[PDB]
Amino acid sequence: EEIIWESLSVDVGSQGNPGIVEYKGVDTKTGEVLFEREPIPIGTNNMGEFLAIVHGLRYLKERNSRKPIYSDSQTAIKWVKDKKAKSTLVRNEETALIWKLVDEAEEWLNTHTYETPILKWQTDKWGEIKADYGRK
RNA sequence: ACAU
DNA sequence: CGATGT
Ligand SMILES: [K+]
Ligand SMILES: [K+]
Ligand SMILES: [K+]
Ligand SMILES: [Mg+2]
Ligand SMILES: [Mg+2]
């Protein structure tokens, strides 16, 4: 089982969990940063990992790319498969922004199609995903 | 347990 | 050490 180097890798970064959430997507081979989301003041790790995959799907579809997406998040991969983000984060004025983005990402999944393979990055074999923030 |  | 999730 080898890395598919022609791929997009995504990852979340946070200050606290729940806390400030951001994410980015990079070229798996070169590490070139392809997109970065502006920090969201309160969210969870798994909400951010979900948003990152969905953004990757939208980014690749816009560019007519058949590349797969790597994520290290078992949870977010399943949420994308199900088209449903099963977060426990409370809904209040401070979490409204992240919940709006998650709701909108789900809505995009339910109104669009894609063949993009969403693959588990095997951290135990390969080390940290190329999109990692280096904060742990 | 596993993945973050 | 704590949190988010299956
Ligand atoms: K990190
Ligand atoms: K990891
Ligand atoms: K746990
Ligand atoms: Mg991750
Ligand atoms: Mg990471």
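Residue numbering for chain A follows Swiss-Prot; the residues present correspond to positions 61-196, in that order.
Placed from the backbone N, Cα and C atoms, the Cβ positions cover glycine too.
Under the heading Mg(2+) 1 binding site, Swiss-Prot lists A:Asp71, A:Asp192, citing experimental evidence as support. Non-local neighbourhood of A:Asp192 (mutagenesis position): A:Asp71, A:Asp132, each in the same chain, at least six residues away, with C-beta under 8 Å from its C-beta.
Residue environment of A:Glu109 (mutagenesis position) contains 26 other Cβ atoms, counted within 10 Å of its Cβ in all protein chains. The Mg(2+) 2 binding site feature in Swiss-Prot is assigned to A:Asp71, A:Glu109, A:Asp132; the stated evidence is experimental evidence.
Experimental mutagenesis is annotated in Swiss-Prot for A:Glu109 to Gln, with the remark: Loss of activity.
Under mutagenesis, Swiss-Prot gives A:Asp132 to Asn with this note: Loss of activity. In the three-state DSSP assignment, the secondary structure recorded for A:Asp132 (mutagenesis position) is coil.
What Swiss-Prot says about the mutagenesis result for A:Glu188 to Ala is this: Strongly reduces activity. Sequence-distant neighbours of A:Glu188 (mutagenesis position) (same chain, 6+ apart, CB under 8 A from its CB) are A:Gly194.
According to Swiss-Prot, the mutagenesis experiment A:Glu188 to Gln carries this note: No effect.
Reduced to three states, the DSSP call for A:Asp192 (mutagenesis position) is coil. What Swiss-Prot says about the mutagenesis result for A:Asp192 to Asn is this: Strongly reduced activity with manganese. Loss of activity with magnesium.
Neighbour density at the Cβ, taken as the number of other Cβ atoms within 10 Å, is lowest among the recorded positions A:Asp71, A:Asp132 for A:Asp132. Those residues of the chain, other than A:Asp71, A:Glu109, A:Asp132, with a C-beta within 8 angstroms of the mean position of the Mg(2+) 2 site C-beta atoms are A:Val70, A:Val72, A:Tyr83, A:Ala112, A:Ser131, A:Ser133, A:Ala136, A:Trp181, A:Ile189, A:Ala191, A:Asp192. Checking the recorded positions A:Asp71, A:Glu109, A:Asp132, A:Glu188, A:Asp192 against ligand 1, the ones with a C-beta less than 6 Å from an atom of that molecule are A:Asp192.
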